[PDB]
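J.: Following this message is one structure expressed as structure tokens.
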Amino acid sequence: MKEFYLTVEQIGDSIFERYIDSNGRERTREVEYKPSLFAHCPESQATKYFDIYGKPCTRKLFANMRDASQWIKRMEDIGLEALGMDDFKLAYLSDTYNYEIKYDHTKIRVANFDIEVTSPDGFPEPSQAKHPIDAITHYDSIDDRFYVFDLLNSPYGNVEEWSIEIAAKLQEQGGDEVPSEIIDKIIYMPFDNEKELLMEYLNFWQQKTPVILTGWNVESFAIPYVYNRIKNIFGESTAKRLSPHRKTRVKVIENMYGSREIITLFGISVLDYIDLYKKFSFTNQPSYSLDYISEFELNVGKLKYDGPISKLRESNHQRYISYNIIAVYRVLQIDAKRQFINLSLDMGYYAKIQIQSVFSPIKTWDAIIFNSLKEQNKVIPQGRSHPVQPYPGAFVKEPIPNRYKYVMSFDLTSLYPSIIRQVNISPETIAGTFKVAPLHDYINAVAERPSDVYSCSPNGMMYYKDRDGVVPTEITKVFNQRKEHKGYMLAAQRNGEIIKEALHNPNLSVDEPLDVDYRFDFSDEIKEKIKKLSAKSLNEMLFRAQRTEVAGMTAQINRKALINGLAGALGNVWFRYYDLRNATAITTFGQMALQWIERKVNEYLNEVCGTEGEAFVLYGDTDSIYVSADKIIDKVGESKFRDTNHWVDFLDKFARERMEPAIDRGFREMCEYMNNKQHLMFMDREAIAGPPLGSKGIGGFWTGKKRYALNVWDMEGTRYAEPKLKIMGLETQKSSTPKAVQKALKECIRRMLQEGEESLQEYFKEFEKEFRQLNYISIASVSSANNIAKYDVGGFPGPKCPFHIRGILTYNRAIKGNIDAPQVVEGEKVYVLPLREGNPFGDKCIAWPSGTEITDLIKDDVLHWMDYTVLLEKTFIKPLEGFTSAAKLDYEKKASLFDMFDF
DNA sequence: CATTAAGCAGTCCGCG
DNA sequence: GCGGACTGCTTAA
Ligand SMILES: Nc1nc2c(ncn2[C@H]2C[C@H](O)[C@@H](COP(=O)(O)OP(=O)(O)OP(=O)(O)O)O2)c(=O)[nH]1
Ligand SMILES: [Ca+2]
Ligand SMILES: [Ca+2]
Ligand SMILES: [Ca+2]
Ligand SMILES: [Ca+2]
Ligand SMILES: [Ca+2]
């Protein structure tokens with residue numbers, strides 16, 4: 001088999017590499033790497049090395065990495081460019097693996113762990129690690145085993161061994177309901193003292209040294225806690241055994257009233273699952289407890305226990321250990337669905353970077369581009385310092401706030417990467433400039449043609465048409481991968497709807513789910529079989545289809561993020577290829593493209609409808625247009641349609657067969673105007689929206705820019721079994737909006753769009769009457785808690801103190817003296833509730849850590865003093881007022897002359 | 001070591 | 001009480 005790295009580190013003049021050899025064995029080696037860098041040399045110098053602008057370079061081979069570093073400094077002092085890869089481990093990986101890396105994940109040791117630490121005096125700080133570690137569960141992906149290290153004797157209590165038999169039993173039978181499918185994979189190890197637990201865990205760690213180290217919050221809690229506890233008990237040399245190279249780095253972060261630390265373990269790639277989730281999931285969650293995320297991802301209930309976690313081990317050691325095990329497994333379950341570890345491995349090996357560098361788009365692209373250029377014997381430019389400079393982005397159209405009955409939307413495929421490729425935007429393809437006219441002159445095709453020789457952007461840049469750019473070349477590779485996965489995702493999505501349609505008529509039989517590949521549209525034969533399947537088999541198939549869709553989503557959306565990240569990176573001062581000429585060439589071209597096609601679509605639709613000067617395009621943002629389709633429907637007449645699906649089909653056909661070709665013609669002209677390298681402006685129909693035929697639904701509304709709701713029947717070729725709400729920007733979409741309020745506002749919207757004003761009025765009345773009965777957590781607002789210290793004046797709010805911070809300070813006063821109350825952590829999220837006048841907390845609101853019940857000693861008073869009137873007004877009524885006034889609709893029946901009568 | 005556009009909630013302040 | 005700067009937060013793209 002081909003060899004591949006596991007980890008790589010630079011320690012002084014040594015490269016330390018863990019790798020898999022040709023026999024598939026894990027190996028380690030220390031290499032005294034001899035790096036090369038480059039200097040510009042005279043033209044008369046015969047060389048095989050050229051910089052990206054074609055200037056000749058001489059290679060300088062150094063005896064060691066320090067020598068190479070010191071030469072860089074001398075060159076800086078001289079005032080001459082020192083070219084080449086300055087991150088030497090990237091050069092090392094490039095030299096060692098001079099081929100496309102084909103890796104085997106089964107040979108990669110992925111470790112998932114978590115620890116338990118009983119603490120009678122508040123949160124057990126990792127930097128101090130003053131309490132015993134009393135449990136570790138460590139799952140190893142090679143053994144496929146949960147290794148459980150259980151402390152039986154502690155200063156905080158002596159306990160009996162955990163029982164696997166009780167653990168497997170249903171909770172309703174007094175058990176812990178440890179999932180049956182892992183019961184046989186648990187290796188249980190009790191310990192009479194912490195020293196032998198820890199010693200044995202370290203020996204175990206040596207035998208089974210993680211390559212990928214993950215788990216929930218491992219980087220901020222488990223890793224630094226274990227490292228520090230071992231340091232305190234055995235000494236720091238022993239703690240360094242957690243590094244296969246015995247080298248660590250301690251990062252102390254000062255928070256005025258916190259002081260925590262992160263530990264770098266050289267030769268291990270830590271990918272904290274919370275960080276992976278935040279980066280790759282494209283959610284913004286109100287809480288990041290494993291409980292909350294597990295419920296969201298897996299629809300599993302919270303791990304329940306009685307009393308505080310500080311007393312769980314002594315009162316219920318059986319449950320304590322089971323919950324430690326289950327928490328480890330839950331992360332594995334989330335990853336089985338989301339596949340972020342797989343994604344990280346794919347991306348890291350593709351780029352030839354340390355796996356943990358997938359968190360950095362700049363590092364990822366630096367390595368991809370370096371590897372591409374190195375292949376052509378080209379030499380990369382030195383990184384330079386640049387002052388931070390704001391620059392212009394996308395165009396957003398101001399919509400007229402209103403209801404919009406029939407809407408069809410269109411948007412550009414992968415816009416910014418497509419612009420890069422169409423225009424040929426790269427550091428080394430710049431051909432010169434032209435004299436800019438105002439943007440609106442390009443939009444309206446009145447400005448002089450920029451160039452008849454080079455490929456142009458309306459920002460004034462010109463690019464070579466007849467040569468490849470590393471940026472277009474490498475962005476295309478990732479785009480093509482992205483396109484493949486999105487195809488799989490969309491096929492699975494359409495397949496899902498086929499199954500959902502079939503679930504309307506399930507067959508009364510005993511059968512099995514069809515063995516199919518959900519990444520491809522079902523054949524006619526498969527569809528015929530599906531129509532004869534039982535509900536049980538259909539529901540199993542639907543789970544499999546959705547799981548396939550999620551996998552495709554992870555794969556496509558994060559590749560989309562990577563390529564959009566390159567367009568953004570051009571505008572980041574730390575990027576080797578930072579260049580506002582290139583960054584603005586993209587954004588400015590995008591603004592022209594949107595407004596050009598707005599014009600073209602208005603012209604086309606007026607023509608085919610036989611009118612003049614009517615505005616069909618009601619809105620647009622960055623690369624999308626929203627077309628009012630009322631006049632299209634009215635042209636044929638609503639009466640002609642048999643049902644909703646009839647007009648949906650009609651608009652679908654209209655968009656594909658009439659509008660899209662016209663759009664294509666419009667963009668091809670634009671391409672010729674800018675004399676671009678390749679026409680890649682592909683604008684396809686996105687949504688078809690409207691009310692159910694014969695209903696009083698309004699179909700859609702806009703309140704303003706980035707704020708709208710649409711009742712969608714077809715999205716990007718997926719014909720829904722049931723209409724789906726597309727809501728963007730409104731409070732239903734925001735993590736700061738109370739959970740029950742998101743739900744109620746969405747139902748208000750559903751009623752508006754699908755049923756009409758009276759239906760809305762009926763729901764509002766009901767919700768207002770029942771609001772006070774909702775659980776306090778379901779009606780609490782949410783906010784991130786940043787710069788808490790800044791506004792803290794003796795426990796009271798300083799000037800300009802934000803509302804949520806005021807709540808935190810109220811909470812801090814209420815819990816002061818009590819050691820057993822949960823502390824608010826700087827930068828994390830809190831629930832927030834307004835408080836009635838004269839409350840015993842002595843302020844207008846309280847805030848506490850999100851995803852938690854508010855501590856028992858103050859929960860009673862919060863409930864009593866909660867301001868329901870303020871909460872309803874602020875979170876529910878005011879946003880609804882926004883929606884309904886925009887839609888020209890009332891949520892409460894207004895007074896009328898009819899009030900004089902008895903109905 | 002490492003993208004911009006834009007809406008809304010809230011504080012401070014002016015206001016016989 | 002409610003608008004106009006200005007901060008903070010969180011979206012859409
Ligand atoms: N830097 C950066 N730019 C973004 C991001 N999301 C969107 N944009 C910019 C670049 C996109 O090309 C453009 C249009 O956004 P879309 O959401 O329509 O995505 P895009 O067209 O890239 O892909 P698509 O094929 O429509 O899924 O807006 C992002 O997360 N980061
Ligand atoms: Ca725990
Ligand atoms: Ca798009
Ligand atoms: Ca059937
Ligand atoms: Ca879009
Ligand atoms: Ca599309």
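Header lists the method as X-ray crystallography, 2.0 Å.
Cβ atoms here come from the backbone N, Cα and C positions, even for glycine.
What Swiss-Prot records for this protein is below:
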type	residues	note
BINDING	A:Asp411, A:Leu412, A:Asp623	Mg(2+) 4 binding site
BINDING	A:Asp411, A:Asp623	Mg(2+) 3 binding site
BINDING	A:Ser414, A:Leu415, A:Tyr416, A:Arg482, A:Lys560	substrate binding site
MUTAGEN	A:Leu415 to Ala or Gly	Decreases base selectivity by several hundred fold
MUTAGEN	A:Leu415 to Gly or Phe	Increased misinsertion, increased mismatch extension and inefficient proofreading
MUTAGEN	A:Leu415 to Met	No effect on base selectivity
MUTAGEN	A:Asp621 to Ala	Drastic decrease in the efficiency of incorporation of dGMP
MUTAGEN	A:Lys706 to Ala	Almost complete loss of polymerase activity
MUTAGEN	A:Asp714 to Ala	Complete loss of viral replication
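Help me understand the surroundings of these features in the structure.
T.: Counting every protein chain shown, the number of other Cβ atoms lying within 10 Å of the Cβ of A:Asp623 (Mg(2+) 4 binding site) is 23.
Around A:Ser414 (substrate binding site), taking its Cβ as the centre, 21 other Cβ atoms fall within 10 Å, counting all chains.
The secondary structure of A:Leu415 (mutagenesis position), as reduced to three states from DSSP, is helical.
Every protein chain considered, the tally of other Cβ atoms within 10 Å of the Cβ of A:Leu415 (mutagenesis position) stands at 24.
Counting only residues at least six positions away in the same chain, the Cβ atoms of A:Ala394, A:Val396, A:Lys397, A:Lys705, A:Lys706 sit under 8 Å from the Cβ of A:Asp621 (mutagenesis position). Under the DSSP three-state reduction, A:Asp621 (mutagenesis position) is assigned to strand.
Taking the Cβ of A:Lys706 (mutagenesis position) as centre and 10 Å as the limit, one finds 13 other Cβ atoms among all the protein chains shown.
Sequence-distant neighbours of A:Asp714 (mutagenesis position): residues of the same chain at least 6 apart with a C-beta under 8 Å from its C-beta are A:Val648, A:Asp652, A:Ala687, A:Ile688, A:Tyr720.
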J.: Return the residues near A:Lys560 (substrate binding site) by Cβ distance under 8 Å, restricted to its own chain and a separation of at least 6 in sequence.
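T.: Counting only residues 6 or more apart in sequence, the Cβ neighbours of A:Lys560 (substrate binding site) under 8 Å are A:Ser414, A:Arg482, A:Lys486.
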J.: Given a separation of at least six residues and a C-beta threshold under 8 Å, show me what packs close to A:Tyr416 (substrate binding site) in the same chain.
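T.: Long-range Cβ contacts: A:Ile563, A:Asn564, A:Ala567, A:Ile586, A:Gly590.
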J.: I'd like to know which of the recorded positions listed (A:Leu415, A:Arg482, A:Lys560) lie near ligand 3, counting only a CB under 6 Å away.
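T.: If the test is a Cβ under 6 Å from any atom of ligand 3, the answer is A:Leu415.
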J.: Just to confirm: which same-chain residues, 6+ apart in sequence, have a Cβ under 8 Å from the Cβ of A:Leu412 (Mg(2+) 4 binding site)?
T.: A:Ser418, A:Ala593, A:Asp623, A:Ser624, A:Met681, A:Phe682, A:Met683
J.: Could you say whether, by DSSP, A:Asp714 (mutagenesis position) belongs to a helix, a strand or a coil region?
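T.: Strand, per DSSP.
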J.: Starting from the Cβ centroid of A:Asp411, A:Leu412, A:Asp623, which together make up the recorded Mg(2+) 4 site, report each further residue of the same chain whose Cβ lies within 8 Å of that point, ordered by sequence.
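T.: Neighbours found: A:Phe410, A:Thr413, A:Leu415, A:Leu594, A:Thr622, A:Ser624, A:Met683.
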J.: Counting every protein chain present, what is the number of Cβ atoms, excluding its own, within 10 Å of the Cβ of A:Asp411 (Mg(2+) 4 binding site)?
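T.: Result for A:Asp411 (Mg(2+) 4 binding site): 20 other Cβ atoms within 10 Å.
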J.: So which of the recorded positions A:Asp411, A:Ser414, A:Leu415, A:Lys706, A:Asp714 sit close to ligand 1, that is, with a CB under 6 Å from an atom of it?
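T.: So the answer is A:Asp411, A:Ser414, A:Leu415.
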